[PDB]
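Worksheet: one structure, shown below.
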Amino acid sequence: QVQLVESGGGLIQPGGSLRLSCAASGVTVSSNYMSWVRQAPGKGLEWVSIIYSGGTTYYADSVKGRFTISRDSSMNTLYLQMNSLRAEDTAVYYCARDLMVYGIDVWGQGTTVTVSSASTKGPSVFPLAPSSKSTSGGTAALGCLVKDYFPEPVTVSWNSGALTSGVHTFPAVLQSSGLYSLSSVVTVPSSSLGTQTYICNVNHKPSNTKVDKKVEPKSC
Amino acid sequence: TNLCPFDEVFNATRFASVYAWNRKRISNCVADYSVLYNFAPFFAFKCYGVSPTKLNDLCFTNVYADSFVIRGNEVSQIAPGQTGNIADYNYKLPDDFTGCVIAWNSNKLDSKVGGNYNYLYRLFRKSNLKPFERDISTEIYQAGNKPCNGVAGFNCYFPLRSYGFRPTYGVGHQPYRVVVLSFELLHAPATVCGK
Amino acid sequence: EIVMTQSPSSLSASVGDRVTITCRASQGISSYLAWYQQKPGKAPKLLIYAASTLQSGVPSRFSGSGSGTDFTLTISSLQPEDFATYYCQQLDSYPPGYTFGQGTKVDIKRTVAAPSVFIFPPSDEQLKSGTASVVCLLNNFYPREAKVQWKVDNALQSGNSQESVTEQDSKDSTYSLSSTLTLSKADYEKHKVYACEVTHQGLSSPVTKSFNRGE
Ligand SMILES: *[C@@H]1O[C@H](CO)[C@@H](O)[C@H](O)[C@H]1NC(C)=O
């Protein structure tokens with residue numbers, strides 16, 4: 001069993017402190033180049049810190065003076081103490097065994113760290129009504145706007161799961177307010193819009209919020 | 001009145017690898033530091049703990065001449081209080097180092113068109129080197145919990161890597177010959193003076 | 001610091017094609033480079049190390065080449081499990097960093113498909129709150145590259161809109177995009193004509209879906 005298991009990630013307000021753990025089996029942490037690599041949502045990989053088998057540590061410029069990499073040889077565990085956390089530290093954090101010229105061969109599954117000054121809030125669900133302008137030809141589109149919630153994620157279904165074909169639930173966007181916004185639309189034949197009723201089921205476990213919103217044609 | 005064999009160290013046709021650096025013990029001779037003052041346009045002449053102009057006026061018990069070859073990106077580690085794969089696992093200088101460090105680009109000498117894999121360096125080691133320690137061990141490095149037993153493979157890697165010096169490489173990856181002169185002065189008769 | 005410029009940002013290829021990705025360092029790094037494969041939600045996977053050496057367990061269709069500044073990854077015969085995002089890394093320990101490339105997304109190549117454009121006015125319920133969100137939908141199109149331009153009374157709007165793209169659909173290999181234009185209720189009631197203009201390869205001329213506030 002050769003694997004790395006991360007833990008310790010979660011939600012924390014800016015300036016707070018958070019300690020990530022990396023439990024190893026098979027690979028010995030005190031004998032290897034161990035590195036932390038993070039990846040922000042939708043961005044590329046970024047190296048953070050490394051600890052040599054001899055004890056030499058090296059940190060990226062953006063995390064110098066805030067992060068401290070360490071290890072417990074008896075636990076066979078790698079640690080990353082992250083202080084003075086900022087919003088730009090929000091990323092999935094991988095611990096990995098670095099082989100220098102031989103690449104980075106062993107990666108962990110990753111732990112998610114989210115740094116935001118936002119509180120837990122349930123989303124508002126607004127209907128995206130299928131109008132005459134929302135019908136290109138033969139089929140029309142309708143949907144729901146899941147706006148202003150925190151944190152991730154939300155799950156959206158249609159007619160309690162009975163409607164699955166042609167459904168597109170987009171990945172959320174982070175608004176300037178710090179709250180996520182999300183939309184889920186479905187395309188149906190124009191002939192069924194007034195014999196079949198369409199309700200989107202929005203579930204947000206962080207706020208214990210389940211909301212069922214009926215989407216109907218707009219009334220002129 | 002023997003002259004200190006400085007010609008034999010700098011003008012040697014072949015240098016040793018950094019992990020198995022050669023050390024020439026120089027003692028009981030008259031040293032000429034004026035030929036090392038300014039050899040060529042290469043001015044890698046950082047002296048620590050001692051002044052260059054004062055070397056001709058000082059007598060030392062023994063003078064050690066350490067010679068090896070590294071890349072350009074690693075010469076910044078051949079200094080007191082440095083870290084890296086070279087400083088930690090190949091050649092470490094003490095924090096109170098008294099001496100001078102000399103280096104010059106030897107791309108026209110130590111780099112072949114097909115890669116000069118003769119020069120090596122140590123990549124894996126369980127702990128850091130003490131000052132002036134030479135580790136020539138080639139034991140398969142055990143990076144996991146399973147013992148290697150001299151079997152190269154996964155978690156069991158050879159602790160030495162080749163440099164592959166090519167003349168078209170970048171300046172930082174071109175070979176550099178380094179000569180470190182250590183000046184010792186302990187309770188002993190001083191025999192290496194200048195003139 | 002070394003800057004690793006990777007190109008192209010995205011490429012389309014069918015099964016069996018010969019795929020080539022380019023990675024360029026801002027200065028000579030000799031052979032200190034590695035290639036990685038990553039699929040959404042999964043950890044990265046090492047493919048090539050030491051510029052051109054194949055990692056154990058990687059299929060032989062993968063091969064690396066180049067030295068100094070110009071490096072190329074090559075998939076001789078693209079397989080279905082190879083549609084992913086690939087990165088290059090500078091394993092050189094100077095100047096630390098270990099900079100990664102920008103990344104190259106390899107999606108499934110299919111015929112061009114024009115997007116279906118739908119515009120949604122803000123709901124009366126949301127206008128009661130004080131915020132007006134207009135949504136423009138681009139349904140089932142290919143390729144990924146598509147441009148959405150908001151116009152408010154024929155004034156090109158930028159900076160107050162956000163977009164989101166789904167992953168390539170596992171059945172028809174198309175993309176879908178939503179664009180959310182957000183205004184205060186005050187600014188929303190100051191204007192009449194709201195439109196999103198969609199340009200795409202499958203459209204010979206820009207498509208515009210519009211409404212008038214209150215009709
Ligand atoms: C080494 O030899 C070169 C010529 O081959 C000469 O220019 C240089 O001065 C010599 N250095 C020493 C220390 O003798």
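Numbering starts at 1 and runs along the chain as displayed.
How was it done? The header gives X-ray crystallography, 3.2 Å.
For all residues, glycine too, the Cβ spot is worked out from N, Cα and C.
Reduced to three states, the DSSP call for B:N11 (mutagenesis position) is coil. B:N11 to Q (Swiss-Prot position 343) appears in Swiss-Prot as a published mutagenesis result, with the remark: Reduced viral infectivity.
Listed in sequence order, there are no same-chain residues at least 6 apart in sequence whose CB falls under 8 Å from the CB of B:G114 (variant position). For B:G114 to S (Swiss-Prot position 446), Swiss-Prot lists a natural variant annotated as follows: In strain: Omicron/BA.1, Omicron/BA.2.75, Omicron/XBB.1.5, Omicron/EG.5.1.
Classification of B:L120 (variant position) by DSSP places it within a strand. Under the heading of natural variants, Swiss-Prot lists B:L120 to Q (Swiss-Prot position 452) and annotates it as follows: In strain: Omicron/BA.2.12.1.
Quoted from Swiss-Prot, the note on the mutagenesis of B:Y121 to F (Swiss-Prot position 453) is: Decreased HLA binding to NF9 epitope. Increased binding affinity to human ACE2.
The note that Swiss-Prot attaches to the natural variant B:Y121 to F (Swiss-Prot position 453) is: In strain: B.1.1.298. All chains included, 22 other C-beta atoms sit within 10 angstroms of the C-beta of B:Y121 (mutagenesis position).
For the mutagenesis of B:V151 to A (Swiss-Prot position 483), Swiss-Prot gives this note: Increased resistance to neutralizing antibodies. The structure shown keeps the original residue. Long-range Cβ contacts of B:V151 (mutagenesis position) within its own chain (separation 6+, distance under 8 Å): B:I140.
With a cut-off of 8 Å between CB atoms and residues at least 6 apart in sequence, the same chain places B:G144 near B:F154 (variant position), listed in sequence order. For the natural variant B:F154 to V (Swiss-Prot position 486), the note given in Swiss-Prot is In strain: Omicron/BA.4, Omicron/BA.5, Omicron/BQ.1.1.
B:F154 to P (Swiss-Prot position 486) appears in Swiss-Prot as a natural variant; the accompanying note says: In strain: Omicron/XBB.1.5, Omicron/EG.5.1.
What Swiss-Prot notes for the published mutagenesis of B:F158 to L (Swiss-Prot position 490) is this: Increased resistance to neutralizing antibodies and human covalescent sera neutralization. Under the DSSP three-state reduction, B:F158 (mutagenesis position) is assigned to coil, being neither helix nor strand. Cβ environment of B:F158 (mutagenesis position): B:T138, B:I140, B:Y141, B:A152 lie under 8 Å away, each six or more residues apart in the same chain.
Natural variation at this site is recorded by Swiss-Prot as B:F158 to S (Swiss-Prot position 490), annotated: In strain: Lambda/C.37, Omicron/BQ.1.1, Omicron/XBB.1.5, Omicron/EG.5.1.
Within 10 Å of the Cβ of B:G164 (variant position) there are 19 other Cβ atoms, across all protein chains. According to Swiss-Prot, the naturally occurring change B:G164 to S (Swiss-Prot position 496) is described as follows: In strain: Omicron/BA.1.
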Could you give the Cα-Cα distance between B:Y121 (mutagenesis position) and B:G164 (variant position), in whole Å? 11
About how far apart, in whole Å, are the alpha carbons (Cα) of B:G164 (variant position) and B:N11 (mutagenesis position)? 23
My list of recorded positions is B:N11, B:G114, B:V151, B:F158, B:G164; which of them have a Cβ under 8 Å from any chain C Cβ, in sequence order? B:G164
If you count Cβ atoms within 10 Å of the Cβ of B:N11 (mutagenesis position), leaving out that atom itself, what do you get? 7
How many other Cβ atoms sit within 10 Å of the Cβ of B:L120 (variant position)? 19
Which recorded positions among B:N11, B:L120, B:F154 have CB under 6 Å of ligand 1? B:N11
